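Visitor: This structure is in structure tokens; I'll ask about it shortly.
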Amino acid sequence: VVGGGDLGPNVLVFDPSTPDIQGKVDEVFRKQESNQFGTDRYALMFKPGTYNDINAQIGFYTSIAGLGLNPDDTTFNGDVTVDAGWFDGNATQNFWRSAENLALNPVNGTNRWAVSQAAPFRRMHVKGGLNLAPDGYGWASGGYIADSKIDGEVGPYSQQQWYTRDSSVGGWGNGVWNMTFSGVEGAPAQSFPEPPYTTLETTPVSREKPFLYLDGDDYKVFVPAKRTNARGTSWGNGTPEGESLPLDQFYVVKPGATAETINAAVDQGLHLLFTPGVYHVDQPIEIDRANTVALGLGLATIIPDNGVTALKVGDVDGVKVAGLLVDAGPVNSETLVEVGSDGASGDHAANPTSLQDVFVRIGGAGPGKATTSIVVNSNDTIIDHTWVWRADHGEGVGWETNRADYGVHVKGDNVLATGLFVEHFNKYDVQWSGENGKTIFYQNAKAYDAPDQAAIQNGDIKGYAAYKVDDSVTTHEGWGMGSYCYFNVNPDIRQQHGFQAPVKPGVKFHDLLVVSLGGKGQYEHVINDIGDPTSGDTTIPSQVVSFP
């Protein structure tokens, strides 16, 4: 396999002299604006410099990024904008897009990023305020900010929940159900339940997402070193720690590539750069070399055929998977992503493997099925922003038609999840069977389409927890976690709890909530048999500050 080469027709590379930048970005936006389940994919990459008179409106399956070592190397006097015009001010389907490694000087002092899930905002410098809500305070369900500096105020307004880590903000305007912060300079003080702020002084460990940049006229991928007890940006003090990898040390994957060729690339020592596109594979992509980077551009998507697993990472240190959508095929896959092998007991503490901006979809763009979407066997793994989503709308949706029993199953020890979004599974959305796990920010919604109580009976429990810790576990900690229901097929259903866990002094939760949307079903409790049921049709959360 030959490394390096051209990035393909779906990576649009701009510099300040490029003619009609605005028209070009507008053309992509008109194509992608309401293209929720289409198969086009775009990455908009900007060379270092200053860009004037630009409002880069970002639609579905569009990633926009600067190519400097530092965000302030690529500055827009202008905006990188997500709004909800196509959906009449409702921002709850603004998925699958991204912005990173840019400085913004927004036209009216405020940049609007009105997104919901799988819309990461990383390594950004906003010289002004950041508005997270659609124009009109419509519904919105984000969101994820990391390694960013916002000079002014962040305004969530109608956003339901949000996670921010290892950043700096000039202000924070409000909370709704669950705003969580770890390592954020300027974060509001811990105050849950009112306002619902969950605030941690540092992030236990984090490692910023690799990204493409230009060193002179050479393309390279920067690979940040991990930080322990992280706080504030990784780049504020100029010189960031990490390794730079030449693009010729990457297999540049373009659609047409087979899993055989991709796997041969890794075997031969090359990293992986998935250009924007959709990759249908008939055997798993196997990453069994330590320190391999597998970086997607433009919401690059992998679809496994034949019921195979899409991506398997071996029991090795340092693998960095980033920026990939895994879309289930119609033939049921036993697993979609596996990190490490069943029973693996080696540690990876100095140099862990990470999944970042890894999104999973089951159904929605046609029937799709998978039993367990992500299994995490390797100890010390970091899951830093994932959305694992069984579809509730689109093509191929049905209690049986896109059945997906389990979202994420964590079996490894010392696994950390930061920004964990998992929704709509027929059984447990998240199970945690490994020791000393930690989750900072959880967002769940329970399956809308359970047909009746008997269909979700779980032994002597009504329904399956959104987040279950196995009874054998002795240490676990979670912060800022919410489960919502909207049993619209059968609103007489009861869900016993959002959370289930053994009662042990080492198993601790902070700032839990469950919520029924419009009285469509109700929760009996928050965790186990503890916490008030939801009641009424007024969408008021039931909360638990500390457990046990």
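For chain A, we keep the numbers from Swiss-Prot: what you see runs 58-605, in order.
According to its header, the structure was obtained by X-ray crystallography, 1.8 Å.
Cβ atoms here come from the backbone N, Cα and C positions, even for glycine.
In case it helps, Swiss-Prot gives these features for our protein:
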BINDING   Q174, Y194, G195, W196, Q217, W446, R447, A448, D449, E480, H481, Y505  substrate binding site
MUTAGEN   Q174 to A  1300-fold decrease in catalytic efficiency
MUTAGEN   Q174 to N  280-fold decrease in catalytic efficiency
MUTAGEN   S198 to A  13-fold decrease in catalytic efficiency while nearly no effect on substrate affinity
MUTAGEN   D449 to N  330-fold decrease in catalytic efficiency while only 2-fold decrease in substrate affinity
MUTAGEN   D449 to A  1200-fold decrease in catalytic efficiency
MUTAGEN   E480 to A or Q  Loss of enzymatic activity
Visitor: How many other Cβ atoms are found within 10 Å of the Cβ atom of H481 (substrate binding site), counting all protein chains shown?
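Guide: Cβ-Cβ neighbours of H481 (substrate binding site) within 10 Å number 23.
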Visitor: To the nearest whole angstrom, what is the C-alpha distance linking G195 (substrate binding site) and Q174 (mutagenesis position)?
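Guide: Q174 (mutagenesis position) has its Cα 15 Å from the Cα of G195 (substrate binding site).
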Visitor: Could you tally the C-beta atoms, other than its own, that fall within 10 angstroms of the C-beta of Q217 (substrate binding site)?
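Guide: So the Cβ neighbour count for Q217 (substrate binding site) comes to 22.
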Visitor: Among the mutagenesis positions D449, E480, point out the residue whose Cβ has the most other Cβ atoms within 10 Å, with all shown protein chains included in the count.
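Guide: That would be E480, with the highest Cβ count within 10 Å.
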Visitor: Go through the mutagenesis positions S198, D449, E480 and tell me which ones have a CA within 10 A of the CA of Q217 (substrate binding site).
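Guide: The mutagenesis positions close to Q217 (substrate binding site) (Cα within 10 Å), listed in sequence order, are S198.
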Visitor: How far is it from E480 (mutagenesis position) to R447 (substrate binding site), counting Cα to Cα, in Å?
Guide: 6
Visitor: Which ones are near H481 (substrate binding site): of the mutagenesis positions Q174, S198, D449, which have a Cα within 10 Å?
Guide: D449
Visitor: From the recorded positions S198, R447, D449, pick the residue whose C-alpha lies nearest to the C-alpha of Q174 (mutagenesis position).
Guide: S198
Visitor: Measuring Cα to Cα, how many angstrom lie between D449 (mutagenesis position) and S198 (mutagenesis position)?
Guide: 15
Visitor: Where's the emptiest Cβ shell within 10 Å among the recorded positions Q174, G195, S198, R447?
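Guide: Looking at the recorded positions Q174, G195, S198, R447, the Cβ with the fewest others within 10 Å is that of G195.
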Visitor: At the level of the C-alpha atoms, what whole-angstrom distance separates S198 (mutagenesis position) and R447 (substrate binding site)?
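Guide: Answer for this pair: 16 Å between alpha carbons.
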Visitor: Please report the DSSP secondary structure of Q217 (substrate binding site), reduced to three states.
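Guide: In three-state terms, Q217 (substrate binding site) counts as coil.
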